[PDB]
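Q: There's a structure below that I have some questions on.
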Amino acid sequence: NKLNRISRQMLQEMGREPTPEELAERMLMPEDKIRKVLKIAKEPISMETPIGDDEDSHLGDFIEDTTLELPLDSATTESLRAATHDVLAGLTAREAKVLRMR
Amino acid sequence: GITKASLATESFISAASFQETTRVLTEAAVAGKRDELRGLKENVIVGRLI
Amino acid sequence: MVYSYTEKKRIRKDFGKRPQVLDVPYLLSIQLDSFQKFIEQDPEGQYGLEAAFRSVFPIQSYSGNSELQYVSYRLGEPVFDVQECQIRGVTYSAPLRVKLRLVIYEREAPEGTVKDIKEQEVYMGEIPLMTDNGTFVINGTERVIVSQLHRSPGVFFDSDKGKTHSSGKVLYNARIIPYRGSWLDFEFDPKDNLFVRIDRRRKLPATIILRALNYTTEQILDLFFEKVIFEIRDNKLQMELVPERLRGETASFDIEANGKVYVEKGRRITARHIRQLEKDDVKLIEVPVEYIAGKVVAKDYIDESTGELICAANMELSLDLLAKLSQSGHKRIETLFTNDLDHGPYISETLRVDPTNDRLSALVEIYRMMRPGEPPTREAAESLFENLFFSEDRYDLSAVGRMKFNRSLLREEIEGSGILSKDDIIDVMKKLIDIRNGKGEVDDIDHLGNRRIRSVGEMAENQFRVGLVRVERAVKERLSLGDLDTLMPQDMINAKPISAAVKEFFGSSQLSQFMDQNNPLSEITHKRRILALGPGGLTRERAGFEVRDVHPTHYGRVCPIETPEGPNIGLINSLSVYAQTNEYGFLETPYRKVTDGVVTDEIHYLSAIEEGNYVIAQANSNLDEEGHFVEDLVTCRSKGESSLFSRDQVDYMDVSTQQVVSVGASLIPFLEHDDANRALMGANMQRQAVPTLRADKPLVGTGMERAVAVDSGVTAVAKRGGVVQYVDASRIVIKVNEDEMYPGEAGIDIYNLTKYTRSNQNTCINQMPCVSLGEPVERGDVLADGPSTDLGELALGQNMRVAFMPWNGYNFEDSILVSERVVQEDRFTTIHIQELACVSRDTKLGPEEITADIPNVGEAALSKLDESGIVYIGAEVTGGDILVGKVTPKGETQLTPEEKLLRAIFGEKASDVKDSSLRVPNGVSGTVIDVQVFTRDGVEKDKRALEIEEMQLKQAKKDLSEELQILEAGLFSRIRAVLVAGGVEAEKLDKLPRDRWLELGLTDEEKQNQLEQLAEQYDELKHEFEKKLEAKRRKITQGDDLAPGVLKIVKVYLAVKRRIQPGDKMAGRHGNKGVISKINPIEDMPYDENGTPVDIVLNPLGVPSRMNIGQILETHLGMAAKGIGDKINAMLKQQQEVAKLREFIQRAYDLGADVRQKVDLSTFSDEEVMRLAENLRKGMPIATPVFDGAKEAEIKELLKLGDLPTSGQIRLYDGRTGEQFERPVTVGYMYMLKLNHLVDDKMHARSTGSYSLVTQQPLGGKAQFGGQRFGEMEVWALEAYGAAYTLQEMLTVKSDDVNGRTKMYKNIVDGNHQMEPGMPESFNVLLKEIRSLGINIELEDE
Amino acid sequence: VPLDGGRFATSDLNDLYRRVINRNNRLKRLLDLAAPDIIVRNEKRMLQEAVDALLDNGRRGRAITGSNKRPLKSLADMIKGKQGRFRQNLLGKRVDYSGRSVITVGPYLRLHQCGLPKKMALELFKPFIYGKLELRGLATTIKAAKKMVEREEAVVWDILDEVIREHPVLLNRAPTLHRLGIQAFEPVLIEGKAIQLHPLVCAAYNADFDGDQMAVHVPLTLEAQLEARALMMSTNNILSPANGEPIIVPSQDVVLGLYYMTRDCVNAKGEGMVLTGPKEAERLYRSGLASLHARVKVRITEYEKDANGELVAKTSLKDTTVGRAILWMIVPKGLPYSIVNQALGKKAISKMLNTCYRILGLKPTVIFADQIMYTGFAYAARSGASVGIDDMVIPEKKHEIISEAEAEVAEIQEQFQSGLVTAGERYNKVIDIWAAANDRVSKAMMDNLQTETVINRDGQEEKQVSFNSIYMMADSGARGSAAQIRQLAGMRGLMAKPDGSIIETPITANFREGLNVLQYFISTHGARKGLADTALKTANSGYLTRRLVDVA
Ligand SMILES: [Mg+2]
């Protein structure tokens, strides 16, 4: 709220708008916190916000899953087991045991 | 008529598709209607062999 | 006039007869004019920023007698200019500085001010600015606001026959549509009861408003009905008779007066009986007491003695009721005049359905209609009714509304109050009833007199007005409590409120859209465009075919054949060639006034309603000498139709043969020969032509292309005439002629040319100089061509040799078979400029680095990058190359046992930073033409970014210095000239240093004062240079403002050069599409006896079905054109002489008889003629006017001069077998465009990409596009076939199953083709949504 | 879930769910505080309103989401939509292993295959390529295989030819109507980014080449390969399911070839001679001795299977032309020579394929169909057919007909000035005379255009059906029709003003001549209503199919 107040007068007082670091000296705190504070203060945007064409395409329809694992990768994991398991059968039983242990 | 006869379908999942969903779901949910699939539309929704 | 300098370079041969009386005005007129009126200082209420201010101002507080008025405004210089505003991404705008005056009246006045503080130009907002080309830059992007077409404000009377009630009988309804404020609707019903509804709200009986206007019933009856006087004189009922009242009625009793019986009972009263009464002047007759049984009493009547109401007004009298009012002493009883044919008894029956009685009741019943459910209040009802149509704030018709209103009511004043008056409503009701009565007609919405055209200026005014009202509430709110002298007109007026109203319009609005710039025609045809959609318009779903169709009023105003083909047809159209917005805002077109029997060349602009009654002749007509019509009757149109009209009847005549069409349609040659469907598509596709690498010229043409090139800003036009001092591929400096030069500063005009840069469509827009060192140029000449323009004409493509013949099916449907010669000549090649960006943001895990240190990349990868991590300028790149190195923190990787062993063996340290670096998209390859680095203020600019900043500084200094050097020399060169007058010393003057020249004076004369003038302006430039340099330097060094979270952004610019390949779309102007099928060697190309192959082989089968015959004519004449070229190409290789060439060229430009072209021997016989011939050797440019175009005979005649056959067909030989081809085939030159559908855009393929989070489904996240969408119809297609497994795999494993997909992939590499489908995640999610409600859904049994 | 720039985005349900909790919680608090009735009641109502908004919003107040005017979408609205359940409504879920691009011709193709862009096939079959690369040992492991195809090493191209060979692909167009909208083809590796599509199939897809795009789908599972090959394969649907007539009927260029092939002029090189068989007939033609169309007797051997499951053979001297003799080489076995002995228009050329199917079965008809296309394109190219401006012949009597028809209107007009005929009767009358005139001009240019080739064999004169290009197009069935031809040469129609009436001053000119200002302006309505009507009737048609497939 305190930030809004300064931004009000300084909007027309400065004729442009106070620079991102302008309200910072006016405010008590370390003043680089404006960026951090200004970010968390924003309200999240509705995931159903229609964008473009008026079509059923909605913002949420464009958000990809980043926590999944691509199969072209998962395939290489299942193979690498067979790989290290094969190459560990090529050694002496104690070298295989010692490396499987370490 | 075609649009009237298509209204009545034993499978509610099929009816829930092209008709008004709310009315179909309610009207089915009260009677405890048991959809056996057996049709095309319903099997496509559930994702098994036609 | 009588021919320019770039016309001496090349001249287009023009067939056609009709002289052009008027020439095409500025085609961008509307766009520029509109915004020019919006932002301007106008000392009156004429539309503009002044008017929107004068409406809401002055703003006074609530009763506090503290008023804030408005003085004047100004627009500060733009923060960034167009170029800088485009690069940085900000909006091109000017600060609006407005002086406000705050007056405070002494409390408990007589009104006088304690103090009035004038706040100097308080700043509110930055309003966007329009480019010299009529475009806006919102965020770094050129955007155009399309002019709008809506329903004109005023009154409109409709029918609604048919569908209603299915009884016929029609209906008659009136609608008052204000520019702002609520709607007032009047409508009838099958019972002839007049109804009213405000906006779309509940229906209400019409009369309920009259009571709300403070009208008692007696005055309502007195207003809408006439008075039938009944006299009781002596005893028993005499009556006054106006002899005309008996028309349309049959005698109900013995009609007798004046001792003579005029009509008996049962004899209808015709005009003859009426004549007798009129001529015998019978005022009073005797009537029976039973006739008033139906007659409705006019006013109230009471009993004088008992003071009791005998009968209320508007009540049906009876024989008994007459008795009870008779004994009370009443001589006169007024009744209504009612006739079911002429004057209808409607209003009378409307009162019986009226629930109200008095004014407050009606106001209550209206207020309870508008705001129902809440208790009504007197002040509330009064406030609402006065605020709807009577308040200057909430209601305006403005000028157009009031004018059409008054005009449609047959009033005098064309201008009046902007609100409604009681006289107005009453009058409107009278007109509606008059139409139902049979006198008068209903209008139609589709007429162009009721369709008004807005444009950027008008719309911007409305939005600023909305800004002023939402600021108004605030100003009053603060002035409520205000302290006297502390606050001033600064603390009150804010910026963001006003700035955000206007910003929300230009940024996102249905009328604000990206300019279509792939092409000059596309731009100019976009900037002239009309829309009936958007805010305040109808919608595609809402409105039917009535408004979409072409109307007779469209002539000369809206182009019939240029409109989009699709969801909205006829909802767009385009503006015509000569059309102009009327003074009042309608559409008016040029015409020629025919007085008596002569056709006068005075031009006259007629609006849609103005043109109606006059009889207008035809654009194609034969007149001669004095301009008398040759034929005794000529085809003309007068009122909505066309027929033969007599010699001297016609009031006017069409100005040109073109004016019916639009710039798009006017560029199609032989348009009169093409079916309208294909012509539409032609003018529709003509806008999609991407410019080419080598600008060619159209060989077949119209003659508008010259005008289109200049009027559109793509080219560079001479400001003033003179001789070119300097010509570079960068700039052009012109030395002004003294007649055109202003006295002070002397001068030269310096044109800074645009070089290779990104367009909106990702094409290349690049200017090239068309003039040579030391050449005379005249004002209004093309200095440099833009993209797709050649020597002042408009070239959207390249004409080429085409053969019509089936070639081994490779041309099958529309398919085009193109020789390899074309791709080798690189003529259809296109240059694309794509802007790729790399953003370094801030995450909670840490800041992202642009550093060049990237985990797991070889020396070959890091080669093309500098020390800083940005690719060098000019390095050619392909797919996979790293444009900008970027790395983002992701900590504690959490590896697994076998990955840990892998690193153990190979000893690699897995980084704490992950690689986000921007790499070139798959398959696209080009050369880097530029790099920009924007950095957040306070983060240290890296090495490369500093080099660029230092580079830009030096480059800026060089440019400004170049300016100052040429400028100063140009000025001192004038001082040299003025000193030589009055004191000439030639060799003496240029010896001493030039700086010391300013000391030498002159004898008393104006020449002494001229040296003074040049002195003043010199030093100004010296200082203007200084201040300009400082600002540029500061603009370079200033840290650009970025989005929240982004630390720095690196934008790389790649210029890809694509030529032509199978899959590209190609079409002529005639609506014949095609997609190149095979690129055939020159060896297999059909060739003629001379051995010259053909570039393209078209399939003839496309010509008859789709009727475009122009494409054949364009070919024929085209061939002929090339002939005249080839001939000249031989005579230039012969080097005959100026005489021989001149003869042949003259021969071509005449061509046998009666054309308007004229020609030479005024031209210098050597240097000017030889240059023209050199430009014609490629081909002889021909101009076919739209409907005035050439004729078969002329084409065949030009073919005789060509040496080529009349048939236009020759023998061709297959380049494969070498044997002849049976029958002759048509060969010629067709202009062909390359549209950008290009096959390496459309082409997409995906194996396994990213997936959507909300529903697991294929989605492109890398620009590796998500898979194709399999729809309902495709499912049915699989269902008709017996394929179950294809369908299951389609909607389960290939898409929606988060398990089945991976279990499938592992099987595909293992070599086992199976599917372990599982349940699609969509349905599995649907279960939870149902289960999220009170519904238990289970999967039973087993 | 978070976004770039540190901003967050979330579903509307949270805003709703949050509310239901708060008020609920508040109510619980309000119980332990012993609040007055008027409050806990209001709180109960508020809780009721909040739950309603969560379940189905819009049946009471339509609550709006935070900071955004647009009402927040509730669970009933998540299921609901257009229409009903998007989970398999249009449209319709995204699918892997697919692609798309502009399509081109490729006339060389057999009917069972299609040209596939190299890059498309690489990115599409990526897992198969990976699996195949290490089955033969060209790649050490799956990763190395990825690196190989990502490097595009020259060796991978041959492995792709293996995995493509027997592995059908599904092709689809934008407006899928009947089952032929998707057909299976055999991939043929093709350089370039454009899809090549067999010409004979262009009829079933209703796919022009004017820039229409098609989509490809890979049939992954084995059952899909055998479904595509045994059901969705191109060669297995040669006949429309709507009616047994072949939908693979040759379209335009091919039928103009065969029309020009079997046709006869009056006098031509090789007229009257005799040849042993089609082999030396083609040898006569290709060498340039004999013309493609000339009346000639040649010995042919036709076949009739009219025995019991057994092909009879019979040889005779048939009176035919050179083209029909050459064409006979294609006709397999038991078809009689009578089928090719005619002029072979588009109608007869279809029943040829039809009879061939109903007699010899499936396999012979396929190879037959291919051959017809190949020979059609080739010979059509030899023919050198074209269209010039002089190919459209206007009647010499046109202006005179217009004048006579122009007298009728002035006759009837004089009758209206004198009141002999009523206004309405006049309109019909004038309109009637103009209509008759149109028929006259149409049936004039039709006679002239059709037969006017007048030529000489050994005598003075004779006249046959014209060899003029545009007539051959219209006669064969390739393209154009008497209506469209009539608009080219003879006058075109009487247009109609928007209200539906028809203007009594028709278009007296045509496309070969110029149209003036008025005629084009009047023509505009027909165009605009045509485009509008088709674009609307297109939508109407689709809706009908919906109701139909729903009811069945
Ligand atoms: Mg198409």
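The residues of chain D that appear here are 253-804 by Swiss-Prot count, in order.
Structure method, as recorded: X-ray crystallography, 3.9 Å.
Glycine is treated like the rest: Cβ placed from N, Cα and C.
Here's the feature list from Swiss-Prot:
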| type | residues | note |
| --- | --- | --- |
| BINDING | D:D460, D:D462, D:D464 | Mg(2+) binding site |
| MUTAGEN | D:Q504 to P | Resistant to antibiotics salinamide A and B |
| MUTAGEN | D:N690 to D | Resistant to antibiotics salinamide A and B |
| MUTAGEN | D:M697 to V | Resistant to antibiotics salinamide A and B |
Q: Can you list which of these recorded positions (D:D460, D:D462, D:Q504) have a Cβ closer than 6 Å to ligand 1?
A: D:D460, D:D462
Q: I want to verify one value. Collapsing DSSP to three states, which class is D:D464 (Mg(2+) binding site)?
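A: D:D464 (Mg(2+) binding site) sits in coil per DSSP, no helix or strand.
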Q: Going by a 10 angstroms cut-off between Cβ atoms, which of the mutagenesis positions D:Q504, D:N690 has the sparsest surroundings?
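A: The mutagenesis positions D:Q504, D:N690 were compared, and D:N690 has the fewest Cβ atoms within 10 Å.
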Q: Which one is it, among the mutagenesis positions D:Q504, D:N690, D:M697, that lies nearest to D:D462 (Mg(2+) binding site) by Cα separation?
A: D:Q504
Q: Cβ under 8 Å from chain C: which of the recorded positions D:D460, D:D462, D:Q504, D:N690, D:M697 qualify?
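A: Cβ contacts with C, in sequence order: D:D460, D:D462, D:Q504.
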Q: Quick one: of the recorded positions D:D460, D:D464, D:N690, D:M697, which has its CA closest to the CA of D:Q504 (mutagenesis position)?
A: D:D460
Q: With H, G and I counted as helix, E and B as strand and the rest as coil, say where DSSP puts D:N690 (mutagenesis position).
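A: Reduced to three states, the DSSP call for D:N690 (mutagenesis position) is helix.
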Q: Out of D:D460, D:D464, D:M697, which of these recorded positions is nearest D:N690 (mutagenesis position) by C-alpha distance?
A: D:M697
Q: List the Cα distance (Å, whole number) between D:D464 (Mg(2+) binding site) and D:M697 (mutagenesis position).
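A: Per the Cα atoms, D:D464 (Mg(2+) binding site) and D:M697 (mutagenesis position) stand 37 Å apart.
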Q: I need the CA-to-CA distance for D:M697 (mutagenesis position) versus D:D460 (Mg(2+) binding site), whole Å please.
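A: Distance (Cα to Cα, whole Å): 31 Å.
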Q: Three states by DSSP: which one describes D:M697 (mutagenesis position)?
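A: Helix, per DSSP.
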Q: Applying a 10 Å Cβ distance cut-off over all chains shown, what neighbour count does D:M697 (mutagenesis position) have?
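A: D:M697 (mutagenesis position): 25 neighbouring Cβ atoms within 10 Å.
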Q: Where's the emptiest Cβ shell within 10 Å among the binding-site residues D:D460, D:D462, D:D464?
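A: Lowest Cβ count within 10 Å among the binding-site residues (D:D460, D:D462, D:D464) is D:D460.
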